[PDB]
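**Student:** The structure is given below, and queries will be raised subsequently.
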Amino acid sequence: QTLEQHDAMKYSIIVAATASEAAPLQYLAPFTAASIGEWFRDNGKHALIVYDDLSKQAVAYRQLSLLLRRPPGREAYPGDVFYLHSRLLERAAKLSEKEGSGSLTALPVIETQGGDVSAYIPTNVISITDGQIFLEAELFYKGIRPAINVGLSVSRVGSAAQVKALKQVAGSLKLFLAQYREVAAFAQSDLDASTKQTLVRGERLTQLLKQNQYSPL
Amino acid sequence: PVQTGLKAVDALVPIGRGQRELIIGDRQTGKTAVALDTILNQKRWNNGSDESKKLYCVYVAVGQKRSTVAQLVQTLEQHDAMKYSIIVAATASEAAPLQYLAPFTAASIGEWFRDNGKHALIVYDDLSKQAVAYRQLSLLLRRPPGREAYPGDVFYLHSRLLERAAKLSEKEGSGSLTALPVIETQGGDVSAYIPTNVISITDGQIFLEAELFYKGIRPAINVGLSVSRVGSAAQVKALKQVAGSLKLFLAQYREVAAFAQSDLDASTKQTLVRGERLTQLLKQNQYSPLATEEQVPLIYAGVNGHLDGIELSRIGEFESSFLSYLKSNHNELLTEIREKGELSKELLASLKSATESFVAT
Amino acid sequence: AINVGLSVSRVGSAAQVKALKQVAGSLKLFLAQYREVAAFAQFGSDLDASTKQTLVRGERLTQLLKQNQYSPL
Amino acid sequence: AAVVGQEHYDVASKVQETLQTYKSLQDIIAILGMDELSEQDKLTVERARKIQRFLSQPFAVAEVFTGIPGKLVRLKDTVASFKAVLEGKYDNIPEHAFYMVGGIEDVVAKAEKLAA
Amino acid sequence: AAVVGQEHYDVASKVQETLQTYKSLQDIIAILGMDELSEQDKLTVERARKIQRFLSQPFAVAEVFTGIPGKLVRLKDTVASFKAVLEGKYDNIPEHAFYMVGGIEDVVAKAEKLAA
Amino acid sequence: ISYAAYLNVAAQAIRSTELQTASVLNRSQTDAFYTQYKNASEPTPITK
Amino acid sequence: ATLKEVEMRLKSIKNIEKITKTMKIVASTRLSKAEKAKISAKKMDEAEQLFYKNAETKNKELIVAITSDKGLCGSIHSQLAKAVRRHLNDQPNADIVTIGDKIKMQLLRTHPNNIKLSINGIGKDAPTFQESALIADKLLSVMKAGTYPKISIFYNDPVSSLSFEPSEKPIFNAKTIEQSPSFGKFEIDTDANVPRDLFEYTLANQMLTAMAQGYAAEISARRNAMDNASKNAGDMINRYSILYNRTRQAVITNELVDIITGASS
Amino acid sequence: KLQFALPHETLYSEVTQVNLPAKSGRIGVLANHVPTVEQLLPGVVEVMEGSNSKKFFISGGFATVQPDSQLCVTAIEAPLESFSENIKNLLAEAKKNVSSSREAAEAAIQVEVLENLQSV
């Protein structure tokens, strides 16, 4: 409904595999969705897929795995869970110019348990993916959106989307906002004008991020 | 009500009829002493002849050896209390069916009394050992695993036993099966699968503490971490008046005893003085019950600060002297207090007067 | 690597050299007291002479104890 | 309290208290320091140290540790010598003269030896 | 010391020890402060922070995160850089002059940047 | 001695009807004990 | 394993918090008294300062500095050690008198030979006239105060009951009074012993003043430091609580699985 | 005006008349006075505002009139009529002992306090 009020439903697909729904339907939910996405991809056209949340899929599969007497890992999750997360994610890929230049973007969305990221599932998705978009509960709480720490986020060989415009103005604002982290580490650093200038910039910048939910720029 | 003979339990976290609440505590910290005092106190009603006030006590020793129980019987016999106490025993040596079926056999004896219109009281010792026996049975019959390697279906066992302990309608003769389960903890763990089940089922807990024991206070019952869900609805009127105050005085003293000695604020130091005299008052010797007529005068002395004006060392002395002094002058006021069950403005006038003459000497 | 804090011999000793028992006679008590004193020493609390005695003695020994790879003697 | 007799019981309780105050005080002494203790407290620290080293008795079968033969200590002699420390009449005796002793006779003998 | 040279081994011993001191004190530094810890030990902590920032080295294929191109530094050159620094002959410049720099010369050159 | 040591003793006699208030009584007493010192080297301590 | 070691440590953080709360409260009790004391002492001093200015007193140095016998006062010890350190660059030989156990250590390392006289220092009560007078009396003999042209006192001024600035003041010697006009706008006699006595009396009054001011800052400072510690230990109790919980949950699952593989085989 | 304060309490004020006993005999000051610096000996001290009178007992100190009616009195621990017999008996013993026991000066100062008190 939300999409249909804002005029945008007709260029999106929604797949549903609810929680009342049987354990294979939830399991097969991401693999099927990605089949539709690949058809868009292999026509050389660009696409996107959001798998929300794969950790609940891991649960749906767990009941099946436990009855199939396949080893348990951390949190009672399948030993064979790993194979699922990799097989699915590598479908949403950038392709060569021989293959049409077809995209299908992945931004796999994980539901932490107790916001601990040393959990079996969180580590398994980080290791496949190039970079993280770590989100923190606290930056969301004190009215800032987007609530992403760039201190916890990284981007490896996924880092590219910076053209000239976004090269000149700052050649990555994230490194500078990991300069702010230092000054504000030991402020609460220097009483020298250098740290205070960064502090004063970092504070203004953090305030400037704050945005309203479902209103983008 | 029901009087256990310990002043702390009857006022802070009262006891009732068909009212079950734990006695969950650490190993050999005088668990049995908390319980034993109550059976011995039930001798008081037994001696008379109103048989709707007579709790015919049952102590159920489950997976607890014959040596330990032989003290238990001996102590009862000395105080002449094997003529209403019943002791159902499934010992450490005796097999897992007998131990599994020991709380079920004991409750059932109590049902005859309860149905005929009477009351009776069952003290289970201990459900930590009931669980162990079910584990032995499950594992040899290859029943499903659960938490901590004890069976998953243990909950169902405990729940069936504890829901028969109830205070019935007048129709069913106006009787009940009062209960007091005793649960054995591994150094104070309550987060442990077997404690945790029982804690939810039962209404109230009493939690004994290892520290109090070491500190030479025995019973080592710790009454801050004791709550009863139903509690004071079953409480003597007399004891509610002179120890409402008593909760608020001891409650402040704990938090203000997180401040330790050099010297402190004028305020803070006062609170410790008041709390401490009360705490020594509530240190009592074990296996010594108390009547309603001798619990009620002492607590009023604490509340009204005629006991908290007198040195710590002299508290123990004060207690007996004040009691004797009341029996010699006016045993009329004590008998009046007891049988009315309540304090009237005429008794409350008098009760202050009396404490004053006694404090003077 | 070597640690002497959690190194015990239950039965008790009799297997060393006679000469080595005497010389290390009270070495065991010094090192065992030192640990406790050392822990206190880090809070930065002012310490009395009885405590600083133990702290000065213990420290010097510990430096004796320390070794480098491949020194049979 | 009756099986081991009232005196015995009362003495062993005092010991249990004094040591327990000592252990509560360990925390205070670590951080706060030892001179921010009350005078009652300071004296309990001191008797508790004497008591703590009054547990030390060598054995014959621990002549693989100390090399000093064993002792035999009678039940009444333990009750009386601990009591004396706690009553404050036998705080004239140092800690090391309760270290490595038998019975009462021994405790007296060790007071002389260290002085010389 | 007989393989990679003795100097190397002496330096390496110190680097583990100075850093072990800074690990020991982590509770106490956060709860309390550094003028509440002993002066020698405070120095070791500043010194260990310098060592910890130094590990910041611009890299070739981590060029994006460092934000500065790669640095190849010899083993032999490395022994000297750490050896001097442990002797505090290059503690007289900021503890952020050691952040994202290759060799020793570079450490000096960033302080001159920073001061401006 | 010193003039301030002379005046100090008279004051001690005066806090000794005999007594006043807590601040008087507190205001004469030694919390400090003379630690003899020279050179580093530290000769034994005696009461101030 | 991990679990008990978390747990034993979580109790450590917990107990440390309790102790720092306790400390801050005893500080508050003492601080009330300390302040009371500093006002009367500073008050006496001012009447004196009224003489010294108007006389135009003018003109080696002695250094006295003041600490308790207890550590953990925040950074009072080392701000004081430091401000002492500066006045060893302005007199590269000055004789340091350390009144207190804490300051004594810091300075003695820096130069053992400047450290000449030291005391056992002030107790767990407010500085007092008797102590300062007597230390002053000893000062005359050992340090030979009267030859020196200057004597100088260092302390911490409690600016606010949340702040401290190390501050200093000058105790006027016996030489000064004599040659400043004192027949010229004041009336003294040559048959007065007033200068050699006035020197000593302000040696002790001024020193009492300084002591009081430092001691007040110290007791205020410990309250502030120990409050910030209650919060710091708290932030850490909460962090070890999150670990404690996670850790118990993994143990339960790992226990379970062992039974399951066994039943199954 | 009068500034007069003790190390245990502050109690100083235009104070009309003040009368002090000094190494210069006895001195009385009324409003502005010639500026001298004089050491106060053990003393009975009077301060008057209106015909109302206040009375102090004093261990000694220093007095300096600043020439503008500002009478700086600085003195240690004092009470005179509330400083009052048993203390006089105790002081007499203290006198005896101190002679036999700087110690010569200690004994002299003690004699002055017994004498200052007996005059009251």
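The residue numbers of chain G are those assigned by Swiss-Prot, with the residues present covering 34-92, 104-309 sequentially.
Technique stated in the header: electron microscopy, 7.7 Å.
The backbone N, Cα and C atoms fix where each Cβ goes, and this holds for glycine too.
Here the residue is the original one, while Swiss-Prot reports the natural variant G:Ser207 to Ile with the comment In strain: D273-10B/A1. Per Swiss-Prot, mutagenesis G:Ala273 to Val is noted as: Lower activity. According to Swiss-Prot, the experimentally introduced change G:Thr297 to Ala is described as follows: In ATP3-5; dominant suppressor of the slow-growth phenotype of yme1 strains lacking mitochondrial DNA. Looking at Swiss-Prot, you'll find the natural variant G:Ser308 to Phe noted as follows: In allele ATP3a.
Can you tell me where each of these features sits in the structure?
**Tutor:** Taking a C-beta cut-off of under 8 Å and a sequence gap of six or more, G:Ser207 (variant position) has no contacts in its own chain.
In three-state terms derived from DSSP, G:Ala273 (mutagenesis position) belongs to a helical segment. Around G:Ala273 (mutagenesis position), the same-chain residues six or more apart in sequence whose CB sits under 8 Å from its CB are G:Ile49, G:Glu50, G:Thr53, listed in sequence order.
Less than 8 angstroms from the CB of G:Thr297 (mutagenesis position) sits no same-chain residue that is six or more residues away.
A helical conformation is recorded for G:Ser308 (variant position) in the three-state DSSP classification. In sequence order, the list of same-chain residues 6 or more apart from G:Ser308 (variant position) whose Cβ falls under 8 Å from its Cβ is empty.
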**Student:** If we take G:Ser207, G:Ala273, G:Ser308 as the recorded positions, which have a Cβ under 8 Å from chain A?
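**Tutor:** Near chain A: G:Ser308.
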